[PDB]
Amino acid sequence: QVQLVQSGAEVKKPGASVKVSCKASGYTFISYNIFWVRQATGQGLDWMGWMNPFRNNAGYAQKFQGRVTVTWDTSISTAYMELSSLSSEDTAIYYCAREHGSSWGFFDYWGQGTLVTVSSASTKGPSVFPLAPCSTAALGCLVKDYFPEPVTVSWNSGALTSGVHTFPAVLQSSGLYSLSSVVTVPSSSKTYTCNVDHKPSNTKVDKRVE
Amino acid sequence: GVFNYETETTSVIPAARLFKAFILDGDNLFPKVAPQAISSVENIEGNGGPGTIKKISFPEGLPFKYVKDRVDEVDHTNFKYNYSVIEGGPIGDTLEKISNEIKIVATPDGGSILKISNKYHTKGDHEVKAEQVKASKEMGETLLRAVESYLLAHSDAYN
Amino acid sequence: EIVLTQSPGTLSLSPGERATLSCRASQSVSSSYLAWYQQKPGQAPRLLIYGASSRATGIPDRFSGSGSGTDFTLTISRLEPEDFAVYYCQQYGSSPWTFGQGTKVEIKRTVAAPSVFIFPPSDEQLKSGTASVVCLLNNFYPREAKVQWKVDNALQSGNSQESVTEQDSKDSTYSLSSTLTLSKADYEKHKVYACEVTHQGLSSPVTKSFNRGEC
């Protein structure tokens, strides 16, 4: 069975370069082409460049303008893509896809995705602030100013799950992340504590809200 | 049963140059240099190496509408090329597939000779028509001479 | 390039209904060389109809494709919960090869008005010189909603950043949080902070507010 397994998450400063690997298995490596496709949530999908291990040549997408270099190692069936001159606009998930045929160019098999995060910040733990009002009432915690993502938020050590909404984090103007986790409880109530974990910074905060 | 049919033809082009143009880029060249024989070459799957499937379309007023070939082996070191005719054209009725081997060998004068081997897989005791064997020989030489004329008129090509 | 335009941007349907997805090409696509992919959040695209009408291996019969030239369609005869995702169309008849922008197939249910709550900034956060005011919109459909921040009846623009959850597993609703970020100096210079919500489940905008000195 054909698989395309990629290297994992990369964190880079602006101006650096990232090299993502894509190891192919379950088929003859030199027999098929491999493309590299970016997926940033801004747009949809964009192809970056293609390698041809049988003809030993390559082609590149115009939009990325020669910042993409594709190489490969046939002996280990691994494809490589290096995106030089990384900015904050390059923060996206990059895919490797096997071209079915040089003329029937539909990508039958896909890699699982490699996250590249290019921002200029230091690994910083979040500040947790309570969200309380001045039949049904809402409580929450504000998880603010952390880099990188994500924080895992639980309520009462995981005992409280119903009515809990932890939202996707947003990237602030400062380059740090922030999200809100909320819960709706009966007004007749009882302690409520949110459990925030930002493991890149070894930050575990248990915040009680009322 | 199985019936083998072999052929040898002579080319002035040396083996290394002829293998690159006639074999490695025959799919690119054939619609261009011999439009009267090949209308379009269409890759179905793969690069062109082993496992590659290609759909060859013939121009109007055609003996066959199309044919599908599987690339079995590409030996760069030994100038040997293996492919099989698996669908379309003469495939069907009493003929199951056609296994083909092309080996380019350098000759004492600077040219080359092509050792073509055609292996037909027929139904039981059935035999192939001589026109089928003859037609394949006609097609191979016309493609070879068209590519041969292209290389002579373009000395920089594949060199 | 052959630019592929997909319509609608979002298709909202119930399970078991027919879904028709359109892929318009700026130029004719030769030999009906167009493919369709399925993508779910956090996952890679998965091949579906190719050759504009041919199923990939493992693809059930309810997925079918049609069209030629400059117009192609992807049809899901009977939607199932596994079928609600984003679909892309990809042409390979002319180099370079391009994708569509994506059509999202959405679950659908009876319109529910949001439950709106507003949260004043905490005394801890004010100690650090920043004030964040949070507005919560819970269990609403359709996804479209408008959040307006007013500070002493002064409309706030460019100083808030909203977030929306994925459609909920059990009740097929969404939730929204809007955070109004202000300096402590600005926060102390005003009294009334209000979150006003316009939604298609609401006849008139609901305005949850508080007074700074009364918390």
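To match Swiss-Prot, the residue numbers of chain B are left as they are there, and the shown ones run 2-160.
Quick check of the header: X-ray crystallography, 3.7 Å.
Each Cβ is built from the backbone N, Cα and C atoms, and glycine gets one as well.
The brassinolide binding site feature in Swiss-Prot is assigned to B:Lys55, B:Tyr82, B:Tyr84, B:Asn101; the stated evidence is similarity to another entry. Per Swiss-Prot, mutagenesis B:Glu46 to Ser is noted as: Strongly reduced interaction with BV16, hypoallergenic. Under mutagenesis, Swiss-Prot gives B:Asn48 to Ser with this note: Slightly reduced interaction with BV16. In Swiss-Prot, the entry for mutagenesis B:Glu61 to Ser states: Slightly reduced interaction with BV16. The structure shown retains the original residue. Under mutagenesis, Swiss-Prot gives B:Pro109 to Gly with this note: Slightly reduced interaction with BV16.
Cβ environment of B:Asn101 (brassinolide binding site): B:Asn83, B:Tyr84, B:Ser85, B:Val86, B:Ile117, B:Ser118, B:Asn119, B:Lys120 lie under 8 Å away, each six or more residues apart in the same chain. Take the CB of B:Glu61 (mutagenesis position) and look out to 10 A: across all protein chains shown you find 6 other CB atoms.
Not a single one of the recorded positions B:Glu61, B:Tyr82, B:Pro109 has a C-alpha within 10 angstroms of the C-alpha of B:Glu46 (mutagenesis position).
Proximity to chain A (CB-CB distance below 8 Å) holds for B:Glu46, B:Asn48 among the recorded positions B:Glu46, B:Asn48, B:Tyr84, B:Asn101, B:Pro109. Working note on the binding-site residues B:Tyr82, B:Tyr84: by count of other C-beta atoms within 10 Å of each C-beta, B:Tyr82 ranks first.
Counting in whole angstrom, B:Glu61 (mutagenesis position) lies 19 from B:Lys55 (brassinolide binding site) by their C-alpha atoms.
Apart from B:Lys55, B:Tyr82, B:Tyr84, B:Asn101, the brassinolide site neighbourhood in this chain, defined by C-beta within 8 angstroms of the site C-beta centre, holds B:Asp70, B:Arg71, B:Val72, B:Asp73, B:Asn83, B:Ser85, B:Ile103. The recorded positions considered are B:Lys55, B:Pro109; of these, B:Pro109 has the fewest other C-beta atoms within 10 angstroms of its C-beta. Rounded to a whole number, the C-alpha distance linking B:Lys55 (brassinolide binding site) with B:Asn48 (mutagenesis position) is 10 angstrom.
Secondary structure from DSSP puts B:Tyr84 (brassinolide binding site) in a beta strand. The 10 Å shell around the Cβ of B:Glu46 (mutagenesis position) contains 19 further Cβ atoms across the protein chains shown. For the pair B:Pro109 (mutagenesis position) and B:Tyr82 (brassinolide binding site), the C-alpha distance works out to 22 angstrom.
When the Cα atoms are compared, B:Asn48 (mutagenesis position) and B:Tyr82 (brassinolide binding site) turn out to be 15 Å apart.
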